[PDB]
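Novice: The structure is given below, and queries will be raised subsequently.
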Amino acid sequence: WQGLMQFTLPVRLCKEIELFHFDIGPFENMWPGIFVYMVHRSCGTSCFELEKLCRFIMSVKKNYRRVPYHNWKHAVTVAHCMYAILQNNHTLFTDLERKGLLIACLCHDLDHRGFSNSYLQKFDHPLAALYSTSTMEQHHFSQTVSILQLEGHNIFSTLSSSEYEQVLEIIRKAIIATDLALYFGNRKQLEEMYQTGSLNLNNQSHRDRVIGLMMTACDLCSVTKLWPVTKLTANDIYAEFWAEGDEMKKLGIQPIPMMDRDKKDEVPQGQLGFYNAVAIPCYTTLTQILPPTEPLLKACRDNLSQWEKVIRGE
Ligand SMILES: Cc1nc2c3ccccc3nc(SCc3nc4ccccc4[nH]3)n2n1
Ligand SMILES: [Mg+2]
Ligand SMILES: [Zn+2]
């Protein structure tokens, strides 16, 4: 972290980091510094102790595993998308929420092992015994708290108890909301609330639901990057799906299709289903509630039609 304290973002990145489509991929060595930058620009220079923050960042980094998709790179990619969301909707959120949500995005897949929640449930993994729903997402939070409580890592030490436990709740909720199994209910409710005009960000329950959708929107943002970056990040995703499907084949169990590397002809069609069923819906409702996030929906549509071109060989 010594080098991270005296790190500085190049003036070129200062312009582009603000854009939704910005792709962090090409700047691996700057990722921790990019996150520090984003926290300062959104939450200020004065709230986090530079040293404790930098140490926390590198311990978060160290506790992400080298797996195809749910890795350090993905953590920072999800943090960035949130930054741009926060930056375009700044005063709709409180200072404590932005503190908690940026950290939550960075920490939201800590210690991911490359296995889904169903895998862990089906094979009675210890973690499935402690956590019976949103198994990994509950582990990811518990992992966040564990780092926070390390010597010198408590970046929320300068908060009151009330505020500390407030930001842990923003965080816990936000990390749990990245369990995609919860998203579908969340989105349909948010859609109904918006369509009836009942939605109210001063209503806490509503407010938690918007934040949840923001986290989903952030988790999936590889579908809002430029086509070639999107393509590339799809390799990473299915690489991890197939790795897991393989582990089932070793146990003589045919995996679901998206985790079966012998069924990869079905990928183009699988992406079509995912954009129609999951991704487009997400950014559509998000754009209704936070209009300045439309470019996410715009880029998502662009990429859907790209997967449409592929299906008919073009
Ligand atoms: C680019 C991408 N990102 C994801 C993803 C991200 C988080 C959780 C699941 C994800 N699944 C996929 S593709 C497999 C899939 N196809 C579906 C169709 C309908 C509903 C869920 C689906 N998941 N993809 N594809
Ligand atoms: Mg996750
Ligand atoms: Zn994630």
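Throughout, chain A uses Swiss-Prot numbering, with the displayed residues spanning 722-1035 in order.
Recorded method for this deposit: X-ray crystallography, 2.4 Å.
Each Cβ is built from the backbone N, Cα and C atoms, and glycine gets one as well.
Okay, these came from Swiss-Prot:
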type	residues	note
BINDING	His791, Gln992	3',5'-cyclic GMP binding site
ACT_SITE	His791	active site, proton donor
BINDING	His795, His829, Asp830, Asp940	divalent metal cation 1 binding site
MUTAGEN	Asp830 to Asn	Reduces activity 1000-fold
MUTAGEN	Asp830 to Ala	Loss of activity and of zinc binding
BINDING	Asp830	divalent metal cation 2 binding site
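Mind mapping these onto the model and telling me what they sit next to?
Specialist: Counting every protein chain shown, the Cβ of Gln992 (3',5'-cyclic GMP binding site) has 24 other Cβ atoms within 10 Å.
For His791 (3',5'-cyclic GMP binding site), the same-chain residues 6+ apart in sequence whose C-beta sits under 8 angstroms from its C-beta are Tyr785, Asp830, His833, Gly835, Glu961. Following the DSSP three-state reduction, the secondary structure of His791 (3',5'-cyclic GMP binding site) is coil.
Its Cβ taken as reference, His829 (divalent metal cation 1 binding site) is surrounded by 29 other Cβ atoms within 10 Å in the chains shown.
Within 10 Å of the C-beta atom of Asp830 (mutagenesis position) sit 25 other C-beta atoms, taking all shown protein chains into account.
Secondary structure at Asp830 (mutagenesis position), taken from DSSP and collapsed to helix, strand or coil, is coil.
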Novice: Long-range neighbours only, meaning 6 or more apart in sequence with Cβ under 8 Å: which ones does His795 (divalent metal cation 1 binding site) have?
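Specialist: Listed in sequence order: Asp830.
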Novice: How many neighbouring Cβ atoms, not counting its own, are there within 10 Å of the Cβ of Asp940 (divalent metal cation 1 binding site)?
Specialist: 22
Novice: Of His795, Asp830, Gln992, the recorded positions listed, which put a C-beta under 6 Å from ligand 2? Please answer none if none do.
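Specialist: Within range of ligand 2: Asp830.
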Novice: Rounded to the nearest Å, what's the C-alpha distance separating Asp940 (divalent metal cation 1 binding site) and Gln992 (3',5'-cyclic GMP binding site)? Just drop the number here, would you?
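Specialist: Taking the Cα atoms only, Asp940 (divalent metal cation 1 binding site) lies 16 Å from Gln992 (3',5'-cyclic GMP binding site).
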Novice: Taking the Cα atoms as reference points, how far is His829 (divalent metal cation 1 binding site) from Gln992 (3',5'-cyclic GMP binding site) in Å?
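Specialist: On Cα coordinates alone, these residues lie 23 Å apart.
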Novice: Using the CB centroid of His795, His829, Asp830, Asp940 as the divalent metal cation 1 site centre, which other residues of the same chain sit with their CB within 8 A?
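Specialist: Other same-chain residues with Cβ inside the cutoff are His791, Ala796, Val799, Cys826, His833, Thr899, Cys939.
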